[PDB]
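A.B. asks: The structure under discussion is supplied below as C-alpha coordinates; questions concerning it will follow.
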Amino acid sequence: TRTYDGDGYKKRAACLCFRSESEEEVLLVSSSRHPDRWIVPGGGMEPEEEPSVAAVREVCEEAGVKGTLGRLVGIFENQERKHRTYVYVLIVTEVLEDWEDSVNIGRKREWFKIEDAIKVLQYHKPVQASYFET
Ligand SMILES: O=P(O)(O)O[C@H]1[C@@H](OP(=O)(O)O)[C@H](OP(=O)(O)O)[C@@H](OP(=O)(O)OP(=O)(O)O)[C@H](OP(=O)(O)O)[C@H]1OP(=O)(O)O
Ligand SMILES: [Cl-]
Ligand SMILES: [Cl-]
Ligand SMILES: [F-]
Ligand SMILES: [Mg+2]
Ligand SMILES: [Mg+2]
Ligand SMILES: [Mg+2]
(Lines of atoms letter the chains of each structure in order from A and count residues from 1; the text may use other names and numbers.)
(Lines give C-alpha, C1' and ligand atoms only; values in the text may rest on other atoms or scores of the structure.)
(Ligands and ions follow the chains in the order given, each with its own letter.)
Protein backbone atom coordinates (compact mmCIF):
# COMPACT_ATOMS: atom_id res chain seq x y z
CA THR A 1 0.00 0.00 0.00
CA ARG A 2 1.52 3.36 -1.20
CA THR A 3 1.22 6.22 1.35
CA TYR A 4 1.04 9.96 0.76
CA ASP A 5 1.68 13.33 2.42
CA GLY A 6 -1.27 15.76 2.77
CA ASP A 7 -0.30 17.37 -0.59
CA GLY A 8 -0.61 13.99 -2.42
CA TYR A 9 3.18 13.35 -2.75
CA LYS A 10 4.09 9.67 -2.37
CA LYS A 11 6.07 9.07 0.86
CA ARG A 12 9.45 7.31 0.33
CA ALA A 13 12.62 6.52 2.26
CA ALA A 14 16.13 5.69 1.00
CA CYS A 15 19.63 5.21 2.38
CA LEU A 16 23.05 6.28 1.22
CA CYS A 17 24.64 2.87 1.84
CA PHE A 18 28.33 3.62 2.57
CA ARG A 19 31.04 0.95 2.66
CA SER A 20 32.51 2.49 5.89
CA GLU A 21 32.28 5.46 8.32
CA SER A 22 34.60 7.38 5.86
CA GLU A 23 31.52 7.77 3.51
CA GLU A 24 33.84 7.51 0.41
CA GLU A 25 32.04 4.65 -1.46
CA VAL A 26 28.27 4.18 -1.82
CA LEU A 27 26.16 1.26 -3.04
CA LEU A 28 23.81 1.98 -6.00
CA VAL A 29 21.35 -0.55 -7.50
CA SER A 30 20.04 -0.96 -11.08
CA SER A 31 16.75 0.68 -12.20
CA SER A 32 13.97 -2.00 -12.19
CA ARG A 33 12.70 -1.27 -15.77
CA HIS A 34 16.05 0.06 -17.21
CA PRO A 35 18.81 -2.21 -15.85
CA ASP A 36 21.61 -0.18 -17.63
CA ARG A 37 20.86 2.78 -15.25
CA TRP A 38 21.82 3.25 -11.54
CA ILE A 39 19.62 4.55 -8.67
CA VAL A 40 19.87 5.04 -4.91
CA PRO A 41 17.93 2.16 -3.30
CA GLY A 42 14.66 3.27 -1.70
CA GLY A 43 10.91 2.95 -1.87
CA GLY A 44 7.48 3.58 -0.45
CA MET A 45 6.79 3.96 3.29
CA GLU A 46 4.01 1.60 4.48
CA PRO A 47 1.08 2.81 6.62
CA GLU A 48 2.29 4.02 10.08
CA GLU A 49 5.88 2.97 9.15
CA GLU A 50 8.65 5.21 10.66
CA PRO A 51 10.80 6.67 7.83
CA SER A 52 14.05 5.17 9.31
CA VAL A 53 12.36 1.72 9.44
CA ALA A 54 11.16 2.05 5.80
CA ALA A 55 14.65 3.19 4.67
CA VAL A 56 16.38 0.13 6.22
CA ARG A 57 13.68 -2.27 4.91
CA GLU A 58 13.88 -0.93 1.32
CA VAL A 59 17.75 -1.16 1.30
CA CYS A 60 17.49 -4.79 2.46
CA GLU A 61 14.87 -5.61 -0.27
CA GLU A 62 16.59 -3.73 -3.12
CA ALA A 63 20.36 -3.87 -2.29
CA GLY A 64 20.66 -6.93 0.02
CA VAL A 65 22.62 -5.01 2.70
CA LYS A 66 22.20 -4.30 6.41
CA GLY A 67 24.18 -2.05 8.74
CA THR A 68 24.25 0.73 11.31
CA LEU A 69 21.64 3.46 10.63
CA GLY A 70 23.15 6.97 10.81
CA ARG A 71 21.82 10.51 10.44
CA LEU A 72 18.89 11.85 8.40
CA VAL A 73 20.50 13.77 5.47
CA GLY A 74 17.27 15.50 4.48
CA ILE A 75 13.86 15.24 2.83
CA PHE A 76 13.94 15.56 -0.98
CA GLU A 77 11.06 16.20 -3.42
CA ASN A 78 10.74 15.08 -7.03
CA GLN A 79 8.25 17.68 -8.35
CA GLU A 80 7.63 15.89 -11.74
CA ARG A 81 6.99 12.41 -10.19
CA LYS A 82 5.30 13.88 -7.02
CA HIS A 83 7.22 12.03 -4.32
CA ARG A 84 9.04 13.06 -1.13
CA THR A 85 11.92 10.92 0.16
CA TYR A 86 13.56 10.78 3.61
CA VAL A 87 17.29 10.02 2.94
CA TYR A 88 19.41 8.43 5.71
CA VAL A 89 23.07 7.41 6.00
CA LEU A 90 23.56 3.63 6.47
CA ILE A 91 27.04 2.23 7.21
CA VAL A 92 26.96 -1.27 5.64
CA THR A 93 28.15 -4.14 7.89
CA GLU A 94 26.37 -7.14 6.20
CA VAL A 95 26.36 -7.91 2.43
CA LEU A 96 23.90 -10.76 1.68
CA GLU A 97 24.26 -12.94 -1.44
CA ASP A 98 20.67 -13.75 -2.64
CA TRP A 99 18.42 -10.83 -1.72
CA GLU A 100 14.76 -10.21 -2.62
CA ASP A 101 15.30 -8.06 -5.74
CA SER A 102 18.28 -10.17 -7.04
CA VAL A 103 16.08 -13.33 -6.94
CA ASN A 104 12.82 -11.63 -8.08
CA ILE A 105 13.89 -9.12 -10.83
CA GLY A 106 17.71 -9.65 -11.21
CA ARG A 107 18.48 -6.24 -9.69
CA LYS A 108 22.26 -5.49 -9.67
CA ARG A 109 24.32 -3.55 -7.08
CA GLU A 110 27.73 -1.85 -7.34
CA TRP A 111 30.04 0.33 -5.17
CA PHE A 112 30.78 3.85 -6.50
CA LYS A 113 33.17 6.56 -5.27
CA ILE A 114 30.84 9.49 -4.30
CA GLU A 115 31.96 11.57 -7.34
CA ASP A 116 31.14 8.65 -9.73
CA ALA A 117 27.74 8.02 -8.01
CA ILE A 118 26.86 11.71 -8.64
CA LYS A 119 27.99 11.31 -12.30
CA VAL A 120 25.85 8.22 -13.09
CA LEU A 121 22.75 9.60 -11.25
CA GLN A 122 22.80 13.07 -12.94
CA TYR A 123 20.97 12.29 -16.22
CA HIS A 124 17.83 10.36 -15.07
CA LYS A 125 17.95 10.95 -11.25
CA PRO A 126 19.28 14.51 -10.62
CA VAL A 127 17.40 14.73 -7.28
CA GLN A 128 19.21 11.53 -6.17
CA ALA A 129 22.52 13.07 -7.30
CA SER A 130 21.55 16.04 -5.03
CA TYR A 131 21.35 13.66 -2.01
CA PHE A 132 25.22 13.74 -2.03
CA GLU A 133 25.62 17.57 -2.45
CA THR A 134 26.27 18.28 1.33
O1 LIG B 1 9.24 4.29 -13.74
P2 LIG B 1 8.82 3.01 -13.17
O3 LIG B 1 7.38 2.77 -13.27
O4 LIG B 1 9.62 1.85 -13.63
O5 LIG B 1 8.97 3.14 -11.59
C6 LIG B 1 9.70 4.16 -10.88
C7 LIG B 1 8.76 4.78 -9.87
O8 LIG B 1 7.62 5.40 -10.51
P9 LIG B 1 7.35 7.04 -10.33
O10 LIG B 1 8.51 7.63 -10.84
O11 LIG B 1 6.22 7.00 -11.17
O12 LIG B 1 7.08 7.33 -8.91
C13 LIG B 1 8.27 3.74 -8.89
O14 LIG B 1 7.30 4.31 -7.97
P15 LIG B 1 5.75 4.17 -8.05
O16 LIG B 1 5.26 5.56 -8.28
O17 LIG B 1 5.33 3.29 -9.08
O18 LIG B 1 5.33 3.67 -6.69
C19 LIG B 1 9.50 3.36 -8.10
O20 LIG B 1 9.16 2.62 -6.90
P21 LIG B 1 9.59 3.10 -5.49
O22 LIG B 1 9.05 4.49 -5.23
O23 LIG B 1 11.04 3.04 -5.27
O24 LIG B 1 8.78 2.07 -4.58
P25 LIG B 1 9.06 0.45 -4.06
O26 LIG B 1 8.56 -0.24 -5.13
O27 LIG B 1 10.49 0.45 -3.92
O28 LIG B 1 8.35 0.55 -2.82
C29 LIG B 1 10.39 2.58 -9.04
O30 LIG B 1 11.57 2.24 -8.32
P31 LIG B 1 11.93 0.61 -8.08
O32 LIG B 1 11.64 0.31 -6.74
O33 LIG B 1 13.33 0.76 -8.34
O34 LIG B 1 11.18 -0.18 -9.01
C35 LIG B 1 10.86 3.54 -10.12
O36 LIG B 1 11.73 2.86 -11.05
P37 LIG B 1 13.26 3.14 -11.12
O38 LIG B 1 13.67 4.28 -10.33
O39 LIG B 1 13.57 3.22 -12.55
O40 LIG B 1 13.93 1.83 -10.57
CL1 LIG C 1 33.29 4.31 2.55
CL1 LIG D 1 14.19 11.09 -7.70
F1 LIG E 1 9.38 -1.77 -2.85
MG1 LIG F 1 11.37 -1.25 -3.15
MG1 LIG G 1 12.21 1.31 -4.91
MG1 LIG H 1 8.34 -0.99 -1.37
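So for chain A, numbering is Swiss-Prot's, and the shown residues are 9-142, in order.
Structure determined by X-ray crystallography, 1.4 Å.
Placement of Cβ uses the backbone N, Cα and C atoms for every residue, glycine included.
According to Swiss-Prot, the protein carries these features:
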type	residues	note
ACT_SITE	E69	active site, proton acceptor
BINDING	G50, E70	Mg(2+) 1 binding site
BINDING	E66	Mg(2+) 2 binding site
DOMAIN	17-142	domain 'Nudix hydrolase'
MUTAGEN	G50 to A or V	Loss of diphosphoinositol polyphosphate phosphohydrolase activity
MUTAGEN	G51 to A	Loss of diphosphoinositol polyphosphate phosphohydrolase activity
MUTAGEN	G52 to A or V	Loss of diphosphoinositol polyphosphate phosphohydrolase activity
MUTAGEN	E70 to A	Loss of endopolyphosphatase activity
MUTAGEN	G78 to A	No effect on diphosphoinositol polyphosphate phosphohydrolase activity
MUTAGEN	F84 to Y	Induces a strong decrease in Ap6A and [PP]-InsP4 hydrolysis, while it only weakly affects PP-InsP5 hydrolysis
MUTAGEN	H91 to L	Induces a strong decrease in Ap6A and [PP]-InsP4 hydrolysis, while it only weakly affects PP-InsP5 hydrolysis
A.B. asks: For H91 (mutagenesis position), which of the listed mutagenesis positions (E70, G78, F84) have their CA atom within 10 A of its CA?
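C.D. replies: Matched mutagenesis positions: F84, sequence order.
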A.B. asks: Please list, for the domain 'Nudix hydrolase' (17-142), how many residues fall into helix, strand and coil according to DSSP.
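C.D. replies: Tallied per class, the domain 'Nudix hydrolase' (17-142) gives 32 helix, 52 strand, 42 coil.
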A.B. asks: At the level of the C-alpha atoms, what whole-angstrom distance separates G51 (mutagenesis position) and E66 (Mg(2+) 2 binding site)?
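C.D. replies: That comes out at 6 Å between the alpha carbons.
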A.B. asks: Give the subset of the recorded positions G51, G52, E69, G78, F84, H91 lying near ligand 6, defined as CB under 6 A from any of its atoms.
C.D. replies: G51
A.B. asks: Taking only the mutagenesis positions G50, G52, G78, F84, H91, which have a CB closer than 6 angstroms to any atom that belongs to ligand 7?
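C.D. replies: By the Cβ criterion, which requires under 6 Å to ligand 7, the hits are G52.
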A.B. asks: Between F84 (mutagenesis position) and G50 (mutagenesis position), what C-alpha distance do you get in Å?
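C.D. replies: Rounded to the nearest whole number, the Cα-Cα distance is 12 Å.
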A.B. asks: Given the residue listed as 'active site, proton acceptor' and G50 (mutagenesis position), what distance in Å do their CA atoms have, once rounded to a whole number?
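C.D. replies: With distance taken Cα to Cα, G50 (mutagenesis position) is 9 Å from the residue listed as 'active site, proton acceptor'.
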A.B. asks: Going by Cα-Cα distance, pick out whichever of the mutagenesis positions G50, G52, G78 is nearest to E70 (mutagenesis position).
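C.D. replies: Checked the mutagenesis positions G50, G52, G78; minimum Cα distance to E70 (mutagenesis position) goes to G50.
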A.B. asks: Residues with Cβ closer than 8 Å to the Cβ of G52 (mutagenesis position), same chain and 6+ apart in sequence?
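C.D. replies: Set apart from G52 (mutagenesis position) by at least 6 residues yet with Cβ under 8 Å, we have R10, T11, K18, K19, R20, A62, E66.
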A.B. asks: Within 10 Å of the Cβ of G78 (mutagenesis position), how many other Cβ atoms can be counted across all chains shown?
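C.D. replies: 16, counting other Cβ atoms within 10 Å of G78 (mutagenesis position).
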A.B. asks: Cβ distance under 8 Å to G50 (mutagenesis position), same chain, sequence separation 6 or more: which residues?
C.D. replies: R20, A21, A22, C23, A63, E66, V67, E70, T93, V95
A.B. asks: Just to be sure I understand the contacts, which recorded positions have a Cβ under 6 angstroms from any atom of ligand 1? Candidates are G52, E69, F84.
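C.D. replies: Result: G52.
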